[PDB]
Structures are given as C-alpha cells and as structure tokens.
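J.: Sharing a structure here in structure tokens format.
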Amino acid sequence: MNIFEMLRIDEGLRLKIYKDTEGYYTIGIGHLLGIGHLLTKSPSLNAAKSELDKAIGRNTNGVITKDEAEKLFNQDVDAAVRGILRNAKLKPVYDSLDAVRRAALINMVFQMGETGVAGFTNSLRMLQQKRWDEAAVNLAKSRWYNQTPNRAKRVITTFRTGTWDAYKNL
C-alpha cells in the first residue's frame, strides 16, 4: 500500500471541488487551488477549474477521479518532503526513518504542519534513536491523541511497527 491510501483513509479524497468555508478551493486530498505568485485565493471557480484542468490535462468542470487525485497527492507529498528537509528539527529524524515511518511522519505533517510535529520533541528524539515503543507511548500523551484518537492510533502503530498493519482493512 502507500501513503496515498493512507491519507485517503486518514482524511479523505473529495472528488468535487468544494470552495472551503473561509475562502479557498480544495479538491482531492486537501490539495488547494490558487497557490500562485504567493497569493492563495484562486479568484473564482472558473480559474479554479482551469488551474485544475491544466494540472490534469482534460476538461473537468471541477471533477476529477481518484487516480487523478492521486497524481496530486504524491505531488504534494514530495512538496512536503521539501519543507521538512529545510527544517532542521524534523530533517535529521526524517532522514533516518524508513519509508513506512516516513509516511507516518508525512502524515502528521499533512494534519498539523511542521511546527505541530516539531513540537513532539522527545517523541522525535525517540524515533531517531529507534526506540519505537517509547516514541509511540510518548506520542499518545498528546492533545493530538485526544483531539483525534483513531487516526492517532493508526499513525502510532505505523511508527511503532514500521509496518502497514493499522490500515489492513480500511
């Protein structure tokens, strides 16, 4: 399996462009549209679907497919990797983590941004030392584990086992 199925379950693949509440167009897996020349609002549905169209290469009026949504995640997935690598706190940890454990990380990043993750200081210090079990335990004494227990459990199982067990049937 991969990170894409992972996040799909952990957040969700929306197939139809929905103009966020605050002011913003998302689609697929939280892939917003409009990020450009450092200005975040698309200025409409119509540039919304065009930017979207271009990405893809077809005339979706604001509707793509799951595969379509996938060739964007991985694109955002790499995009993220690019921010961590610039981040002195996460990078050293991320370097050492094996693929599965990387995804696990990347996963918290999609959910709370590099600072949030960068806040789990010793939990981080643990995964770098490869004291899985403890990192785990440590990760669950957070508001996070509490804010969202289910998603938290999965990610932490993934971090602790480095295997994909948690998603075995979703």
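We number each residue from 1, going along the chain as drawn.
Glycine is treated like the rest: Cβ placed from N, Cα and C.
For reference, Swiss-Prot lists these features for the protein:
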MUTAGEN   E11 to N  Loss of 84% of enzymatic activity
ACT_SITE  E11  active site, proton donor/acceptor
MUTAGEN   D20 to C  Nearly no effet on specific enzymatic activity
MUTAGEN   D20 to A, N, S or T  Complete loss of enzymatic activity
ACT_SITE  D20  active site, proton donor/acceptor
MUTAGEN   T26 to H  Facilitates transglycosylation more effectively than hydrolysis; covalently bound substrate
MUTAGEN   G36 to F (Swiss-Prot position 30)  Almost complete loss of enzymatic activity. The enzyme is destabilized by 1.5 kcal/mol
BINDING   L38, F110, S123, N138  substrate binding site
MUTAGEN   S123 to V (Swiss-Prot position 117)  50-fold decrease in enzymatic activity
MUTAGEN   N138 to I (Swiss-Prot position 132)  5-fold decrease in enzymatic activity
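Set these features in their place in the structure for me.
T.: Neighbours of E11 (mutagenesis position), defined as other CB atoms within 10 A of its CB across all chains, total 14.
Using a 10 Å radius centred on the Cβ of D20 (mutagenesis position) and all shown protein chains, the other Cβ atoms total 10. Secondary structure from DSSP puts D20 (mutagenesis position) in a beta strand.
When secondary structure is read from DSSP and collapsed to three states, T26 (mutagenesis position) falls in the strand class. The C-beta environment of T26 (mutagenesis position), restricted to residues of the same chain at least 6 apart in sequence and closer than 8 Å, consists of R14, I17, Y18, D20, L32, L33.
Sequence-distant neighbours of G36 (mutagenesis position): residues of the same chain at least 6 apart with a C-beta under 8 Å from its C-beta are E51.
A sphere of 10 angstroms centred on the C-beta of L38 (substrate binding site) encloses 5 other C-beta atoms.
In sequence order, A135, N138, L139 are the residues near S123 (mutagenesis position), counting only same-chain partners six or more apart with C-beta under 8 A.
With a 10 A radius on its CB, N138 (mutagenesis position) counts 19 other CB atoms from all the protein chains. Secondary structure at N138 (mutagenesis position), as computed by DSSP, is helix.
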J.: Measuring Cα to Cα, how many Å separate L38 (substrate binding site) from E11 (mutagenesis position)?
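T.: That comes out at 26 Å between the alpha carbons.
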J.: Compile a sequence-ordered list of residues in the same chain as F110 (substrate binding site), six or more apart from it, whose Cβ lies below 8 A from its Cβ; state 'none' when nothing qualifies.
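T.: Expected: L7, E11, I29, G30, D76, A80.
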J.: Where the record says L38, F110, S123, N138 bind substrate, what is the longest distance in Å from one Cα to another among those residues?
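T.: Greatest Cα-Cα span of the listed binding residues: 37 Å.
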J.: According to DSSP, which kind of secondary structure is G36 (mutagenesis position) found in, if we only use helix, strand and coil?
T.: strand
